[PDB]
Amino acid sequence: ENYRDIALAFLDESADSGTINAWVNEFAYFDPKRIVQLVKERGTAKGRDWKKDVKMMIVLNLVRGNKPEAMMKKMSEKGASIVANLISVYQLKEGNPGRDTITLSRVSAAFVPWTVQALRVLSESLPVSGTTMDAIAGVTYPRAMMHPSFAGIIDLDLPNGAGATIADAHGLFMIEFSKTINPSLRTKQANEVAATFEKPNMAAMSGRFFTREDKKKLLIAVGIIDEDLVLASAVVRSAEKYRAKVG
Amino acid sequence: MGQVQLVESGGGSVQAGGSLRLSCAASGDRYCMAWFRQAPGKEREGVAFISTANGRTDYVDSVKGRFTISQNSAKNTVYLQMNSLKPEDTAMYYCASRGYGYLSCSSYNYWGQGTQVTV
């Protein structure tokens, strides 16, 4: 057979935009240490207070998302100029990260110890408001739990399954966050939305960037557990209202 | 040598309409415990499971009501009470403890050697 004619026939084959974009979404890409190094090195090489920049990139990721070029078209010139600055120095991208790629989501994840304190102040300004989560759970949902990056500080190996309880309590927020950012999931069931995120969210909890003792101190400072490792009432009630949605 | 080791017991030959109790001793570790069975020639299928906190328990549709899964948190053992056995229940029964908290019905991790029942 003639193989030049075989490859030539690909000119007359479907390059469907819908199917092509579907294949690239599934073959998707994590990396905590290298994100911290790249932000500090590129920030200081441009002579910036990269510490202050990390805070700004975190707050920008919590209120507008992971599409820097898209949010800049719906923002004041005051904010849009700061966005263009941080995109230049840190070479930010729109998602689907690589080995050395920096995204607004990966900054909030690697620098989660500050995200968990900014959640105390931004609960009413998030895509899913803190009062809404206060309505989904029968109590005041822990503000420390209102972003996926919280899973990076969850030690599943904590005694008496509290690490799995915190995870279950965290999942009650995760399902409603995924429904808002993916409109196709708004008609799915609670367990169908759960199966969509429990794989990368799990890899974060099983991550070893932080030790068991770091995550332990982290949860103590923000009020999820105490020095005696006693869960706050808002955690266990949100977890059992999550297990009810999945069970 | 494994972090988790499972040993099932209680399998035997029982006439149709009888009942036997399977027990599984755990060693090394909080998890959702599931009983699976595989008849000769057929594929291994799920029978029962219970949640980590013991609040939720679920059985496959073929054996629902007839089978009863339970656990003694003190002795760290899982039981499978099987009543009204049928010839189709003839299979080797295994125990599992996959994943962790979030879902409830994982599929296919630590396994035991299994035990055979014949009806």
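Chain A uses Swiss-Prot numbers throughout; the residues present, in order, are 4-32, 35-252.
According to its header, the structure was obtained by X-ray crystallography, 3.8 Å.
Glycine residues also receive a Cβ, built from the backbone N, Cα and C atoms like all the rest.
Sequence-distant neighbours of A:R191 (RNA binding site) (same chain, 6+ residues apart, CB-CB distance under 8 A): A:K184. Among the features that Swiss-Prot reports, RNA binding site is placed at A:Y32, A:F35, A:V68, A:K72, A:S110, A:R111, A:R191, A:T201, A:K204, A:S211, with the record citing experimental evidence.
The Cβ of A:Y32 (mutagenesis position) lies under 8 Å from the Cβ of A:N101, A:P102, A:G103, each of which sits 6+ residues away along the same chain. For the mutagenesis of A:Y32 to A, Swiss-Prot gives this note: Reduced RNA-binding affinity. The structure shown keeps the original residue.
Packing around A:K79 (mutagenesis position) is summarised by its Cβ count: 8 other Cβ atoms lie within 10 angstroms of its Cβ, all protein chains included. The annotation that Swiss-Prot gives for the mutagenesis experiment A:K79 to A reads: No effect on RNA-binding affinity.
Residues within less than 8 Å, Cβ to Cβ, of A:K204 (mutagenesis position) and separated from it by at least 6 positions along the same chain comprise none. Listed in Swiss-Prot as a mutagenesis experiment, A:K204 to A is described as follows: No effect on RNA-binding affinity.
The model of this deposited entry stops at A:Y32 and resumes at A:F35, leaving 2 residues out; those two Cα positions are 8 Å apart. Site extent for RNA: among the recorded binding residues A:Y32, A:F35, A:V68, A:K72, A:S110, A:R111, A:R191, A:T201, A:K204, A:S211, the largest C-alpha separation is 28 Å. Between the alpha carbons (Cα) of A:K79 (mutagenesis position) and A:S110 (RNA binding site) lies a span of roughly 19 Å. The DSSP secondary structure for A:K79 (mutagenesis position) is helix.
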